[PDB]
Amino acid sequence: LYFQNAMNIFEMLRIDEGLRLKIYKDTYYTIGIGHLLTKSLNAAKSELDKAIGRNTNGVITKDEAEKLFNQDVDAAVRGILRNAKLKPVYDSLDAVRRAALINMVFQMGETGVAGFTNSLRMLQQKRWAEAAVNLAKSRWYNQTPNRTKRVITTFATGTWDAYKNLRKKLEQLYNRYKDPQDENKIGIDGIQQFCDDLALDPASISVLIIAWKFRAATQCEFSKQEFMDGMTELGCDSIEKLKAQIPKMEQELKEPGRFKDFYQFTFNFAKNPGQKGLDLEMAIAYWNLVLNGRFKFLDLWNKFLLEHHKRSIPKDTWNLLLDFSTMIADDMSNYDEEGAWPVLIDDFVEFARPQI
Ligand SMILES: *CC(C)C(=O)NC[C@@H](NC(=O)[C@H](Cc1nc2ccc(C(C)C)cc2s1)NC(=O)CC)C1CCCCC1
């Protein structure tokens, strides 16, 4: 297999599809760059363990993800070559343009790509300009505008310039924020600078919404990989582009499913690494940001905790408070004292009820 390319192709799809180092769902058990494991998590982890050759517990290194990716590329190429509608075009193409074709197969499958009869013919004919214009007129171009533009540029030029130039733009932007003491991260000063450039306070709800969209691990920490992967997945190559994405993020949060996801993410982001629970003062500070205008009893809840709890908040309790806020009547008359709520919430209702 060492004789068969594959270096630029891994980085090309890492940018376009994304690299996940933990087992996820594609809406099917997946890992790496879209690597399907099975059609049970026990069975999914078993397949991953057998493929890697160690007890991974569903977590892998980038090198392991690369090994899996190379197998998927090899399978993709075998499939393209068996396809009578794809083989002629693939055969005629140079190495860089073959990588752009494999990119399409990875996104929409063989049948999806075979549907582009007119564009594929133009490619076979080496009519780059005509093909590039024709591909930009499809739903593919509208569904994934950033990825599609990059793939079309690969077909138009036969170079890696769309990927090379995005990485340049992102590395130059990163340099403005990186820690002088540690090049591989954005420190305290950098995070403040990033928020200043966005014209936002770092403790604001807008910045918390941004952290959620970036899947950031921890408050006051921001790694280079979080910055790079975040900006690419969001289709942003500048602060101005990210700024213009904020209204869309706000709208998403009006849907309860997305709000629940953001609410639960807040707990994980706010907590200290090495600790399983969230310190009370910190939990109250983030609750004031995320439950502002959603919970009638928020202030009385804060007073109750500061006076009667005075300890850490577990994840389950954090998660259940959103359900409590949604269902609770203004007079608390519908509260079920024997209806599975955490003891802390039972204690709060008992404390709050005399105060109305
Ligand atoms: C760490 C520190 C000195 C501190 O004051 N912590 C408590 C307050 N937290 C914040 O101010 C954080 C700062 C940020 N962290 C990150 C991490 C990644 C990003 C990228 C761009 C996605 C951005 C930021 S800003 N801010 C937040 O958590 C957003 C609300 C704490 C904030 C809440 C009120 C009490 C003080």
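Count begins at 1; order follows the chain as displayed.
According to its header, this structure was worked out by X-ray crystallography, 2.1 Å.
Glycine is treated like the rest: Cβ placed from N, Cα and C.
Swiss-Prot gives this note for the published mutagenesis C220 to A, G, I, L, T or V (Swiss-Prot position 115): Loss of ability to stimulate cullin neddylation. Within its own chain, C220 (mutagenesis position) has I188, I191 as residues 6 or more apart in sequence whose C-beta sits under 8 angstroms from its own. A coil conformation is recorded for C220 (mutagenesis position) in the three-state DSSP classification, outside any helix or strand.
Long-range neighbours of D346 (mutagenesis position) (same chain, six or more residues apart, CB within less than 8 Å of its CB): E337. In the three-state DSSP reading, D346 (mutagenesis position) counts as helix. One mutagenesis experiment named in Swiss-Prot is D346 to N (Swiss-Prot position 241), and its note says Loss of binding to CAND1 and CUL-RBX1 complex but retains binding to UBE2M.
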Chain break of 2 residues - Cα distance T27 to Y28 (Å, rounded to integer): 6
Distance between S40 and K39, Cα atoms (Å), gap of 2 unmodelled residues: 8
